[PDB]
Amino acid sequence: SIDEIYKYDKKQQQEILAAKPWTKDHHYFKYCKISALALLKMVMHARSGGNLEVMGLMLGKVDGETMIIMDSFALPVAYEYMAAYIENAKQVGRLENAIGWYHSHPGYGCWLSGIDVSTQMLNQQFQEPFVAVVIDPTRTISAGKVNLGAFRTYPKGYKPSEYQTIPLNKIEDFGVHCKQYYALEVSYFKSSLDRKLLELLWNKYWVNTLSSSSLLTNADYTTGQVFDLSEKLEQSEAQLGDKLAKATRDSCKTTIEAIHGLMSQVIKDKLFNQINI
Amino acid sequence: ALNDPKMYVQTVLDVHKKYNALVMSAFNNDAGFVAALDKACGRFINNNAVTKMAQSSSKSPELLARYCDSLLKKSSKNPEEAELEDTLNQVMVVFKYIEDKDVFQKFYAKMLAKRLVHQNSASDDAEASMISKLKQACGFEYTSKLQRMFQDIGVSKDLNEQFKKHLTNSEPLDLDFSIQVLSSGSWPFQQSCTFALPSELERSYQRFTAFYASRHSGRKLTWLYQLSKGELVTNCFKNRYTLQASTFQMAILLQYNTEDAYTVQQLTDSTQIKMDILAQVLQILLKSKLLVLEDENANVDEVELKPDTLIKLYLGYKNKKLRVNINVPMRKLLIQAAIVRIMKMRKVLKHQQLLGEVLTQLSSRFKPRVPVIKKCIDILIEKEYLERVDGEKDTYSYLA
Ligand SMILES: [Zn+2]
């Protein structure tokens, strides 16, 4: 039956909030579990603004080293409207409180800006569990895959690459504000049961899958991945003379995606072209 | 001080100078003596007590402008340009201590306009020196209005002497014509009262416009008859009288060319002058006793100036004064929030680049105008908000 993500346990949440285990170690949070509804609403709001920028809050809880997100609600926008709409979190009947904020970067990669990192610093300083989601609408529309942006920042006065596609303009902002935040591994959870049963509506499409036009839809994504892998491997070599394991994993995922696209193309060719010859 | 602020200003000048000399002799930069200086000059001088219950507070910091006006205005024997310059030099030092310098440039510009247009300015060469000193205080933008006012005075002076040369090639004018062309958008003056030009002054008028058509193309002329004067002589009286009067009084007097008496209504209809202005002109003319009515016993005060009384020119005019001169004078808070909001994202921004991003992005409501935004950004950067760059170009930065 698995599940067990739901059934918000108030006592455990209060205990983990009062313990404050992330104050001692800065790299406490490493895994971000976004829900299906969270992603659906986030991407819908991100694309419902086109090239304009949208932002809202996302509700969830904390379990050990993972931060689970169950819901997300948009915002009207800096004026009194946003503050008035914030009361929705405590006005409705829901036990998930609030865990962070999401905001879109329409065509500017997935990194965190200077104002973004400053707001995240403030939010972490006075609201201990907080994460920032920096999803990109244009990239997921063009490439057909969703890129995630869980980018929790570091504390002030403390000292301790993936979507590097910004050609000219905002790459300067990327370089200066790069060590001020660390990415979180995004691992999606499906509630199973009802949603797993109802996911048959994806099977209803059956045409975008049969004609996917892969390997050209996200050609720029693969070229960027290879470009990142090149200096990842160069850094692994410099250290060697485990970054090599990470470079090997990245190469394996990129190659697996390429071979999956080729397999889809071969299946389509066998299904359609090799009939009535 | 309110009644005669002339000697009040002179008191401040004398006290300040002597304070420096006494300290360096024996005190050797005493802490107590220096501290007491900054507390006395600020509160007691900048804003005095009687500005509250007299419903006059804006005029108090504006008495410095009229003092400098008196030095550059045509008057009796004035101090030479050897001791006056050094007193004006220390005036520049104390001027930067005041925070509302904007009102200083307004009142001095209005007072300079009345001094220049009426030829009442003295030492016009020294006037250029005074304005040049004000340029170094803030910049050419601060004195943008003032410099144009002085420039067109010189242009009109050369224009008049060129017009005289043009007169020799044509029929000579029966009267000496001089005109200050002034400029539009840089002067406080504006045409407000309609006027019917007398038939005697029309021809010269036309002549000048011809001279302004060949010399300049695509330029109009908004004549200000309320600011124009002239000299009119009488050739039928017992004695020659060369009176000096404005254009309105000139037209009123010239209306008696064909007849001897006129009623107020005909004067209003023929010259198309507004009721209030014409009433004031008629009253000041009656003060000089140039025009009289039938009933001497009638009092002008308790009897209203109805537009039916028949005033006739006084043919036996023998007024005891030969020097008659009737030419004597008769909270928004949105733009600051917008500025800080737009400076939030961009740490460093130019002044004019910031302008427009706030000036006209929200222009659909409450058109803010440049000076309001300039003043608001000044009072913002004053209170530890923008802290502009130390001099590298004109970037305003943020917390840098
Ligand atoms: Zn952002």
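By the numbers in Swiss-Prot, the shown part of chain A spans 24-100, 113-195, 201-281, 298-333.
Method of determination (from the header): electron microscopy, 3.0 Å.
In case you wondered, yes, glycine gets a Cβ from its N, Cα and C as well.
One entry in Swiss-Prot concerns the mutagenesis experiment A:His138 to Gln. Its note says: Abolishes ability to deneddylate cullins, without affecting the 'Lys-63'-specific deubiquitination associated with the COP9 signalosome complex. In the three-state DSSP scheme, A:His138 (mutagenesis position) falls into the strand class.
Annotated Zn(2+) binding site per Swiss-Prot: A:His138, A:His140, A:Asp151, in sequence order, evidence recorded as sequence analysis. Other Cβ atoms within 10 Å of the Cβ of A:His140 (Zn(2+) binding site) number 24 in total over all chains.
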> Around the Zn(2+) site recorded as A:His138, A:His140, A:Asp151, what other same-chain residues have a C-beta within 8 angstroms of the site's C-beta center?
Replying inline: A:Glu76, A:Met78, A:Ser139, A:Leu147, A:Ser148, A:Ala167, A:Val169, A:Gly184
> Does A:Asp151 (Zn(2+) binding site) have same-chain partners at least 6 apart in sequence with Cβ under 8 Å from its own Cβ, and which are they?
Replying inline: A:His138, A:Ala167, A:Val169
> Within 10 Å of the Cβ of A:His138 (mutagenesis position), how many other Cβ atoms can be counted across all chains shown?
Replying inline: 21
